[PDB]
Amino acid sequence: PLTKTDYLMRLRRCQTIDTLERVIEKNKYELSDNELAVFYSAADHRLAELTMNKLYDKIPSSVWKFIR
Amino acid sequence: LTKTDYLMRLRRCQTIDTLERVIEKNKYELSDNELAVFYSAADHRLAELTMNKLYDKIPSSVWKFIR
Amino acid sequence: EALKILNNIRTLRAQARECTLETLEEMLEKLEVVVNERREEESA
Amino acid sequence: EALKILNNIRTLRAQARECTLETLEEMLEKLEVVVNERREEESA
């Protein structure tokens, strides 16, 4: 099955969140639902490393607090 | 209804097998939205029945022993 | 709301079988972050 | 199952507000136990 890193590859390109909110919105409808669980990890990851302008391989526990 | 309320009722239950039975009967009859809170009391009772001690709040240690 | 359904240790295991371990750690880390936010808020 | 909500930080906070803290603690300690169990399972 598709893994989180794969989704993250594509989402790494998604910039300024507004585009991300759009891409996540575009995904949710048509998404596998079960796979969506893996995709959500990439959404949060990317959103995390975008809110902070740093690129993490693994998101630190410290970072999650800053998400809106 | 609150969890303690369900826990009061389930507190009467003995020998786990009887609890499994009441829990089994509840699954198909309950409000679903309400059922979730019953599950909280159900775990509590089963825990405190698994160990033969009555905890007001369940210690993290016991959850491993649950079947 | 519908988060409350997860407070069932048997059902937690069930739904857990179909998730891989590396995701489980993320969910857990998501969660503790959330309750730590309330431990400070509510309790403190 | 309904776990997909758990790995989504935004709504996770939200739906957590509508639950009490004393349950959140229960759920978390429940979750932590479950994930610890697969660590041994997979292993090596």
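We number chain D the way Swiss-Prot does; in order, the residues shown are 3-46.
The backbone N, Cα and C atoms fix where each Cβ goes, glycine too.
Quoted from Swiss-Prot for the published mutagenesis D:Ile11 to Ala: No longer binds Hha or YdgT, slightly altered DNA-binding, wild-type self-association. Derepression of some H-NS-regulated genes, acts similarly to an hha deletion strain. Taking Cβ-Cβ distances under 8 Å and a sequence separation of 6 or more, D:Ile11 (mutagenesis position) has no neighbours in its chain.
Quoted from Swiss-Prot for the published mutagenesis D:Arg12 to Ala: No longer binds Hha, still able to bind YdgT. A helical conformation is recorded for D:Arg12 (mutagenesis position) in the three-state DSSP classification.
Among the mutagenesis results in Swiss-Prot, D:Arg12 to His has the note: No longer binds Hha or YdgT, slightly altered DNA-binding, may self associate into longer than wild-type filaments. Derepression. The residue drawn here is the original one.
Look at D:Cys21 (mutagenesis position): DSSP puts it in coil. For the mutagenesis of D:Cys21 to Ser, Swiss-Prot gives this note: No effect on DNA-binding or physical properties. The structure shown keeps the original residue.
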Determine, to the nearest whole angstrom, how far the Cα atom of D:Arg12 (mutagenesis position) is from the Cα atom of D:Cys21 (mutagenesis position).
15
The correct subset of the mutagenesis positions D:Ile11, D:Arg12, D:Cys21 with a Cβ closer than 8 Å to some chain A Cβ is D:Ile11, D:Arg12
Check each of D:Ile11, D:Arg12, D:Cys21 (the mutagenesis positions) against chain C and write down, in sequence order, those whose C-beta lies under 8 A from a C-beta there; write 'none' if there are none.
D:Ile11, D:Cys21
Listed in sequence order, residues with CB under 8 A of D:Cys21 (mutagenesis position) and six or more positions away
none
